[PDB]
Every structure is written in structure tokens, then in C-alpha cells.
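Only one structure is covered here, and it is reproduced in the block below.
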Amino acid sequence: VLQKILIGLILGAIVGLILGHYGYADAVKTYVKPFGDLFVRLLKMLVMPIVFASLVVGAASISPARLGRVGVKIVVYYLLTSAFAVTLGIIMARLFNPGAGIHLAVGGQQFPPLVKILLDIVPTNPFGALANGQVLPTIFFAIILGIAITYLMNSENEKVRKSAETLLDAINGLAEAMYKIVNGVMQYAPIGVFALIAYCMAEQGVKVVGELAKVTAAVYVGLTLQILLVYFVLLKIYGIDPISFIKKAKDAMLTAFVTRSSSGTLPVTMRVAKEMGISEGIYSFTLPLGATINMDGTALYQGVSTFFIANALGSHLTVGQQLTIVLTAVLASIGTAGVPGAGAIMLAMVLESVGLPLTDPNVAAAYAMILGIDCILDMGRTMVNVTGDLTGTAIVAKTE
Amino acid sequence: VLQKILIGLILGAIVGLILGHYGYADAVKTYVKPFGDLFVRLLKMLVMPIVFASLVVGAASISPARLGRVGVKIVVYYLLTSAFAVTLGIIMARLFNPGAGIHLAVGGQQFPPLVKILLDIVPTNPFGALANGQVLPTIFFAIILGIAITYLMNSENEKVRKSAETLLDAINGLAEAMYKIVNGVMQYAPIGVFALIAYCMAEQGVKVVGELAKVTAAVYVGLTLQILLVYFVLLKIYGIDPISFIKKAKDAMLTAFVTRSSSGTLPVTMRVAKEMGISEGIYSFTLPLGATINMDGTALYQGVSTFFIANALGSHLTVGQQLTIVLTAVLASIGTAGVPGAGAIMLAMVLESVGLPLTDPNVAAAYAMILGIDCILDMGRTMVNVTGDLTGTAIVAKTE
Amino acid sequence: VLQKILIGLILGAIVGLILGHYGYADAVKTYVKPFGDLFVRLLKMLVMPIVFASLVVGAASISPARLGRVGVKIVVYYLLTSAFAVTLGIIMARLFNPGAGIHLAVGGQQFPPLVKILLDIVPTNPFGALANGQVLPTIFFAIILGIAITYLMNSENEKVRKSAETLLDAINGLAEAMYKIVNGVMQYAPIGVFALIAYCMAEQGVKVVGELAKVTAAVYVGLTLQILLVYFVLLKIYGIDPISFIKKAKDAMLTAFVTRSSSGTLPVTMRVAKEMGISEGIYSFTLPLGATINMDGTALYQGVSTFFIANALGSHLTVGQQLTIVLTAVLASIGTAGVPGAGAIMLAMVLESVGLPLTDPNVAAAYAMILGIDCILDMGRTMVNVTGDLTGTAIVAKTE
Ligand SMILES: N[C@@H](CC(=O)O)C(=O)O
Ligand SMILES: N[C@@H](CC(=O)O)C(=O)O
Ligand SMILES: N[C@@H](CC(=O)O)C(=O)O
Ligand code: NA
Ligand code: NA
Ligand code: NA
Ligand code: NA
Ligand code: NA
Ligand code: NA
């Protein structure tokens, strides 16, 4: 009966698109949107406990072989599927030509060392990192905690074996409880989906016209091809049924699509991975990493929009400019956060790499138009972002 | 032997009232007051762990019937006992006439959407909400966690039943430990009560004179009538012996009276509810909620002081304005936090409701005079605030 | 094979001292130093969980006798060994005369009630204190929690005994797991030691010359005499073989020396105390306390530098001023935090005690010179600070 999410999604996208066409976006923002916001509030509630607990228990696996190999593989999957998404976005923005009318405007006025990021992946107080919603530091600590718990259960002493067993059970009992709540809040998901889709359709409905229609088309048709030409093809190569994969991932896909936060849909994403029969050692490490590392819809978006500005500015991006886009957009997609709208902010990075700084007021003009339709683009962008998460999660799972 | 709190309270209110009448409030603030502050520090120490643990364990009950019915009942009790307390304060401030001398002054210069409060009751990181002292968000998460733990203990699998039992046991052992510390710090309570009663008596002793004596009298007599005509009567109606109820609640009453923080006296309040034989499913959820939601002494205070200001300005508050006072003071008593002094700040809200803004310097004169005696009033105010918590807690407990 | 820390330390101090003598301190700060920083990041990661868990489990001991006696003894040991370290620094700074050349400079421009510290040792939300890295408040709460758990295990009811045993096991399983991680990160310690020692050798290598060489010499020779004439002698008096004690504490000593943070080396310090056969009731409470309370190398440093400044200004510190130096530097060493550089900051306190404020630009000249060589001093300073922790920890352990 949970397929009523589509019922809540489809006709919900209509009632908002109607009211917004009569100056009722304020009525949606005052009555309808709070319900969909509450849905996101409930989803964010479960992220930190379900990620920490499942990954401590998920570290009940061969630490050198399993964790090391699933890591060094999924990072190569993530890097390859993101480098292919930005090239596909380039190809889309090359077949298409979103920037046609050179529209100048005035008053745009837009706008972290690597060692300072890597050294912060290792926390200095996991109680704070858990209390501050830092997923990568708590992934690191929970990996080390579960491995230490496993080493405790293999000693000759029974007291330390009994204590480690008592700790790991309570942590698993927490994880199981968090998954049951995921099912509970996913039962309310059709209402929250209906509300969040009435908004962003009553607000950013009529805006998408002209050259904005081309860039939205170029992204979405490239996003579907990313699902088909990459995920579907690579799933069949490793012998994973694509139709059944999508039939299960409908929940996490649409939840990411409507919420636009890959970190907010991670509880649903983790539960779907449990539903398809994936080892906890796999999805509890692969998915929270890919939530902030694997952004395929972002790199495609970023590769399309980076042509739209230059195409609307007359700038001719040579093959070298396209390759620097491919490289820089991958790096920007890694840094892009699992929160709604972040990809538009880090899109500046690839714009700077091609000698198109946001300082130029003419560049800031087109940038303001993209942020005016980001809500639409971000929905499908996050969906493919999480779809690639579950794809490589299942691929590396069935690789072991 | 713990009744020496009264011994520490009574003669402690004298030694401060004596020393304060000879310019020794600095000696109390430098030597005596730190002991009562440490008492509050120990009480605040236990609030977050004892509330989270006891309510997770308290969620080992029929979730639809028990929790739903105890909720929809205690919220109506809270709304009715607060709406009666503000009317009783109005009746007191009408029998009395605190504002007689129109005293003008110079240099007063005094001085959250509902959806932003309701949507904030649902946390987004329970690790942080526990680390930030947010009782309403941790109440919500602990309800859902215990229900999920109960649903885990009813599955056919033994592993998830063992893990859920392991988790719920450690949480209960934490709650039990917190209650034992409550008894330990309650043994030191007579000293902290003696110290906190030397202060506010050495500081705010002779201050209460004239119109200040009238408004303080009208408040306390309404608070006693609220205790007698409401709590005692409704206790007897539901077959609860009032005298034995007071014999149980003596600890939480004097602690709330002395501490003035309903959230700081909540550990003592929770222990008293256990001692009088209440199930955790009832009191462990009702009390922390009512600590911040149910404030009857606040609504009575606010209903009395809002008359004193208008009476000291000559403005005639019509019967319609008196009804808006009843409504707004209830809302302000709901929003008032369980920390000392919040009710005087939330009095501004009902003052705005009657067209008496704090911007007007004549309004700021009487407002600053009320804040100059708030300490004394706040003591009895918090006492009735927690008394109404324990009253309805026992009523709805014996209703099941 | 872990003795390769010395291999990483010794020749590591050379490769930095070489590269730093050719303008390659930036190459060390950009490539070498991040490795030693990561080592400190991993060490800080374990401090809060291993201290809370081990001390809750360590509270499984006779609370009045054991904890009370180990406390009232180790606080007297700490006060005596710190009062002797500052006198030894005075004797060193009197045998030596670091301040010889009165060097005036321009542009120095340098630069908490006791009740507010004591009352802050008692937390008001242990979830926050754990999430904020506050070791003294979590020490207090963990003492009270473990004692309450012990009182729970001695009741006639079996349910509360089972829950308390379930809680204490999971906490012990956490402590054991943290100790296993301490061994894991201590295996990486030789690399982090090699990186942190190449730094402050490439940075502060040639700097120590002249009066800087004299004050640094006076500090270290007093630190060694503090180790020999105090620790070694008092160990032998209480029947502890000094050579075997060093063979155990070699890890914590070199880690403290290299990290300069007594709180960052506390996990290694706690593990060494376990390896040398100390009950958790003693060391797990004594060590985290002494980490921030017992700093003998700090008081010696402060006693030496306070002479160097006055000697570089010509002011004659009388015997009475020398006694106030002893007292205030002990207080400054008590208040000094377990983070690198705090002792130089707390040196201002004893400088104010002798009428030598940092406001005087001539005082700020010598002060800036001491802060220009504080890094090396701090290395040996922290080493003796933690050495005195483990010394008295073992003494009071074998006293029970
Ligand atoms: N919505 C994306 C971020 C973005 O595309 O800006 C995510 O949460 O992963
Ligand atoms: N002292 C009250 C608040 C107030 O009266 O301002 C309470 O904590 O409930
Ligand atoms: N490094 C010392 C502080 C100092 O000497 O400044 C410590 O952490 O204990
Ligand atoms: Na993602
Ligand atoms: Na990303
Ligand atoms: Na309130
Ligand atoms: Na209350
Ligand atoms: Na100190
Ligand atoms: Na120390």
C-alpha cells in the first residue's frame, strides 16, 4: 500500500502546480509545506543513530579483507560513475545548447585545505561528532569500534567476551529499533511527499521557460541515461536484475527526489539495502560514504550548467576546457554535501576552473537564473545521486 | 530525617532575612549562595539522563491505547487547570487592587512561529538534543525508541529479541542509577535549600512593601486557592487523598519552591511520582512534559501582574480584555520555560495583548518593579507549577 | 618492535633539524607535519570514551574507603610534587642565570572565580560534557554513576541487578574496545612521533641560543632532577623498581613529550597503567585527574622563566617573592590545561604575582622570547607532567 507515495507524488504535483498558478504559493508555504517539512524532520531524526549503530555492528566482518576490498572497490566505482556522469552532462549540454540568448543583467553579486578535510575525517570526540551530525567522522570511529569489539570477542577471557557481546547486542538492538522507525516514518512518507511536491511546484512552476526549459531537459534526459546507460548496463554485467533493483529502490529514489537531501534519505536508502538482501558490512559502510562522496546527478548538473553560462556568454569551451570540467566537477561533486541546494553553490568551482569567475557580473547573471530553477533540478539530481549509491552498493556486495 | 529541609528552609529564611537587613547580602552571595547553587548544579546534572532513560523504559506499555489516552487527557487537564489558574489570579487581582499609586519613572527601556516550535519538537539528532538539554525533543525520540524496542521484543526471531532486551535493560539500569543519585542529592537538599533561602531573603527581603506587598499577597492567596479549590477538590473527586498526596509531593514542592526551575526539580519530581506508586508509562512522560507545558502558578502570576500594571496606569481593562488576558497568559505559561525568570519575560506577551507595550516608559516603570520582586513570587510560582504537574499526573494515573 | 618509536624519534629529530636549516620548514609543515597531526587527532579521538567508560567500571570498588583515600592521598602527592618542582626550577634558575643581557624591545603587547571552577566540576548535562571534552565533569558524573551501579547490584531484586550488570558490561566492553584501539594507534605512533619531532626541529631548531639556551638548559636539568631526586627516590621508598617503571611508562612519556598535550597522551598513559598492573579503581580515576591537576614540569618551567624575565630586567626577586613564586606557579600549574602552550600563558599569573605585568613592554620582550622557545620547553614539560601522573598513580595504587 506504500506505493501510494506515487499516488501522493503524481496528483500532488498537480494540486500545487494549480494553486501556484493563482498566487497561492503563500497558502502552500503556510499550510501544505509544514507537513512535508515534518517528513524531512523525521527522516533527519534517524540518520545519526541508524548510521552509527548499523556500522558498528557492520564491522562484525573480516576487517582487512572485506572492509579494505569493499572500500578500495567502491571508491573506484564512485570515481568512475561520477566521471561518466559529468561527461554525459557535457554530451547533453553539447547536443543541447541551453545558452542561446545572451541575457545580460546587473546586481548578481555572488559569493578548505585538503589536509584540513582529511585530518578532520578522524574525529577528536565521537560524542560530539554524533551530537553534531558529522557522518564521515562517525563512520571512521564506528569502523574502529566494531573492529575492536570483534578483537575483544576472540580473546581467551570470558569477562571481556561477555562485555563486548553485551555492548554489541545493545548497539544492534538500537539499529534494529531505528530500522523499525524507518518503516514507521516511511508509512507517513506519501503525505510528506505530497506536501513537498505541492511546494517547489507551486513556487518554481512557471519559472521554467525558454532557455531554462532546455537546461532542465538536458539534465533530466541525461539523468535518465545515467540510470540506463550506466547503472542498468553495469548491473546486468555483474548479473543483477535491473528491474527488480529499481522496484526495490523506488522508496529511496523518490524519497531522495522529493527531499533533495541524500543524507536525509539515507535511512530509507539503508533500509532498502537491507530489503534487497545486502550484507550489513556493505551497505552500512558503502551508503553513508556515497551519500557525501557519490554525486552523479550533481556532476551531470554541474557539467550541463557550466556550458549554459558559457553558451549564454559566447564563450567557446575547447576540448581542454571540457576535460578540466570533467576533472573539476568530480572534485566538486565529492565536496558537495547531502543537503538540498549545495550543488549550485559548489558549481562555482568548475566555473572558476574554466576562467569564468563569478566575480564577472555577467557570469553572476546566468548563475542567478540557475539558482532560480535549482529546486527542480535538485530533485532529480539527488535521486540519481542516491541511485548510484545503491547501484554500486549492490554491485560491490555481489562482488564479494 | 529529610524533613530537615523545612528546618533548613524555615530558619534559613530567617538568617538571610537578618543578615540582608545589615548589608551582608554580599557575604551571602560570596559564601552562602554557592552551596545552594551547587545543589541546583547536582539537580540539573540528573535531568537529561533520568528523563531519557525512564521514558524509554516507560514506553514499555500499550502504545496506541495507554500513551494516546494519557496524552489527550493530560493536555486537557493542563489547559483547564491553567485556564482556571489565570482566572483565579484575575479574581484575586480584582478583590485586591495592587496598582493604586500611579508611579511614573524614566529610563525603563524594556525589550517564534508556532510551526517553528511544533516542527522543532521533532529532533534531527537525538545525540545533540540530549547534549543540549532539550527535554521535549528527547521525550519524542524516547517514546519512539521504546515503542520500537517493544515491537522488537514481539518478533519471532530470538536474536533481535535478545538485542532489544539487552538495550532496554542497560537503559533501565541507567534510569535506576539516576534515581539513586536523586536520593543522594536530595539528602544534601536541606543544605542547598538553606543556602538558596538565605539568598533572596537577604537580597529581596524588605523590598516587598506597599503596592509590592499587595501584588505579592494577591499572587500567593490565588496560588493557595489554586492548590485547594482546584487540586485538592479534583484529587478528592477522583478518589485521591489530598493529605497523603502532599505527604508524597512535599519534596518536589519545596525543591521547586527553592530552586524555581521546574526542569531542575524534575528529577526530584519524577522520584516522588515513583514513591507514590505511579507507573513509569504515566509519570515518566507526563511529568517532563508538564514541567515545561503545565505552569499554573505562571498563568496566575501573569494574570495578577497584568492587572497591577493597568491599575497603576489607570487603564480600565474591560471584560473582553480580561478574557484575552486569560487566553494569552495561558499561551505564555505554555511557552514559559522551566528556568527561573522566564514567566516575567513571557509576561510581556500578554502585556502586548492588552495594548500595554513595554516600549511605553510608564509601562516599563511598573514592569521593572515587578521584576524587582520576581524572585520571591517565582518561588511560589514554580511550586504551584510543579504541584499541578504531580496532581494531574496522579489523576490520569489512577484514571487508567 | 614498538621501540621503533625511538628510531622514529631520534633520526626524525635529525631530518627535520637538517631540512629546517635550509628553509624547508614549509615543506615539513605541508607534508611532514600533517602525519604527526593525524597521530594527535587519533589520540584525541579516544580520550573521552576511554576515560568515562574505564572510570565507571573503575568505580566498581569500595567507594568510601578506596576512592576517598586514593583521592585525599593523590591530591597531597600532587600538591607536594608540584611544590617541589617549582622550588627545583627556582634552584636551577638560581644556579643558572638565564636573564643576563637586558634586551629591550618594542611592540610586545601581551594579553575565573574559584567558586565558578569548583561549581563547574559538577556538570548539568553529562551528555553535553561528554560531547564537549570536559574531563573533570565527566570524572565526577562517572564516579557517581559507577557507585550507583554498585548500589544497584546489592539489592534484593534481581531485575535491577540484571539491568545494572547489563549496563556495566556494555560500558566495560566499551572501555576494553577503547584500550584495543589505543594499542592500534600506538602502533602508528612511531610515524606520528617522527613527523611531530621533525617539526619544532625544522621550526625551532637554531632559535635556542644565548639566554634562550640558558633558560632551556635550566628547565631540562631541573626536569631530570625532578625525575631522579623525586620520582625515582620516592618510588624506591615505596618499593617500586625505577628501571621497570620507566620500561612501562616509556610509551606515555615519549607520547607526552611529542604531543605536548597531557590530555592527548592520556589514552596511552591509561593503557600503560593497566599494563603495569594497576586496578582501574586507582589509575582510571587518578590519571585523568592528574592529567589536568598534576603538572610538575609546568611549575618548574614557570619557576625558571619567571627568574629569566626578572634577571633580564635586573629586578632582584627577594626570598619572599620566591615563596610567592612557588605558591602562585603551583596554582598556575594546577590551572594549566592539558593542551600545548597553556603553561606559557599561565606564566602570566605568576608574573603578575611578582609585580612584573606583561603590560610593561620590557617584560613583554623576555616573555615573547620565552614564547619563541616555548615549543621545545613544552615537549619536556609535558613529559614530566605525565611522568608525575603515573608515578603517584602507582604509588597510591601500591599503598592500598
Ligand atoms: N541534493 C543533493 C545536493 C545538490 O545536488 O546540491 C544531495 O543532497 O545530495
Ligand atoms: N520558575 C518557573 C518559570 C517562571 O516562573 O518564570 C519554572 O521554572 O517553571
Ligand atoms: N604541554 C602541557 C601544557 C604546557 O606546558 O603549556 C600540558 O599539556 O600539560
Ligand atoms: Na549520494
Ligand atoms: Na558529494
Ligand atoms: Na511553559
Ligand atoms: Na510545572
Ligand atoms: Na594543570
Ligand atoms: Na600531567
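So for chain A, numbering is Swiss-Prot's, and the shown residues are 12-122, 128-416, in order.
For this deposited structure, the header notes the method as X-ray crystallography, 3.7 Å.
Cβ from N, Cα, C; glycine included.
According to Swiss-Prot, the mutagenesis experiment A:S65 to V carries the following note: Strongly decreased chloride conductance. Its Cβ placed at the centre, A:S65 (mutagenesis position) has 31 other Cβ atoms within 10 Å.
Swiss-Prot documents A:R276 to S as a published mutagenesis change and attaches the note Increased rate of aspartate transport; when associated with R-395. Around the Cβ of A:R276 (mutagenesis position), a 10 Å sphere holds 27 further Cβ atoms from the protein chains shown.
Residue density at A:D394 (L-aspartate binding site): 24 other Cβ atoms are found within 10 A of its Cβ, drawing on all protein chains shown. Here Swiss-Prot flags A:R276, A:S277, A:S278, A:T314, A:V355, A:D394, A:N401 as L-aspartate binding site.
Here Swiss-Prot flags A:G306, A:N310, A:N401, A:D405 as Na(+) 1 binding site, drawing on a large-scale study or a structure entry. For A:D405 (mutagenesis position), the same-chain residues 6+ apart in sequence whose C-beta sits under 8 angstroms from its C-beta are A:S278, A:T285, A:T302, A:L303, A:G306, A:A307, A:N310.
Annotation comment: Swiss-Prot describes A:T308, A:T352 as Na(+) 2 binding site, evidence class a large-scale study or a structure entry. In the three-state DSSP scheme, A:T352 (Na(+) 2 binding site) is classed as coil.
For the mutagenesis of A:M311 to A, Swiss-Prot gives this note: Decreased dependence of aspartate binding on Na(+) concentration. The structure shown keeps the original residue. Around A:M311 (mutagenesis position), the same-chain residues at least 6 positions away in sequence with a Cβ under 8 Å from its Cβ are A:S93, A:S278, A:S349, A:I350, A:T352, A:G359, A:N401.
A mutagenesis experiment is reported in Swiss-Prot for this position, A:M395 to R, and the note states: Increased rate of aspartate transport; when associated with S-276. The DSSP secondary structure for A:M395 (mutagenesis position) is helix.
Counting every protein chain shown, 30 other Cβ atoms lie within 10 Å of the Cβ of A:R397 (mutagenesis position). Among the mutagenesis experiments that Swiss-Prot reports, A:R397 to A is described with the note: Strongly decreased affinity for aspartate.
A:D405 (mutagenesis position) falls within a helix when secondary structure is assigned with DSSP. A mutagenesis experiment is reported in Swiss-Prot for this position, A:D405 to N, and the note states: Strongly decreased affinity for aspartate.
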Cα-Cα distance linking A:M395 (mutagenesis position) and A:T314 (L-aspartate binding site), given in Å to the nearest integer: 11
Cβ neighbour count (within 10 Å, all chains shown) around A:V355 (L-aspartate binding site): 15
A:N310 (Na(+) 1 binding site), number of other Cβ atoms within 10 Å: 33
Three-state secondary structure, which DSSP defines for A:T308 (Na(+) 2 binding site): helix
Intrachain C-beta neighbours of A:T308 (Na(+) 2 binding site), sequence separation six or more, cut-off 8 angstroms: A:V151, A:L152, A:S278, A:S279, A:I350, A:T352, A:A353, A:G354
Neighbourhood of ligand 4 - recorded positions from A:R276, A:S277, A:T308, A:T314, A:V355, A:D405 with Cβ under 6 Å: A:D405
Distance, A:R397 (mutagenesis position) to A:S277 (L-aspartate binding site) (CA atoms, angstrom): 10
Site diameter for L-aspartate, Å, by largest Cα distance between A:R276, A:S277, A:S278, A:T314, A:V355, A:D394, A:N401: 12
By Cα-Cα distance, the member of recorded positions A:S65, A:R276, A:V355 nearest A:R397 (mutagenesis position): A:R276
Straight-line distance in Å that links Cα of A:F122 with Cα of A:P128 while 5 residues remain unmodelled: 15
Shell of the L-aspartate site beyond A:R276, A:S277, A:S278, A:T314, A:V355, A:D394, A:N401, same chain only (C-beta within 8 angstroms of their C-beta centre): A:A272, A:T275, A:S279, A:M311, A:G313, A:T352, A:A353, A:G354, A:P356, A:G357, A:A358, A:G359, A:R397, A:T398
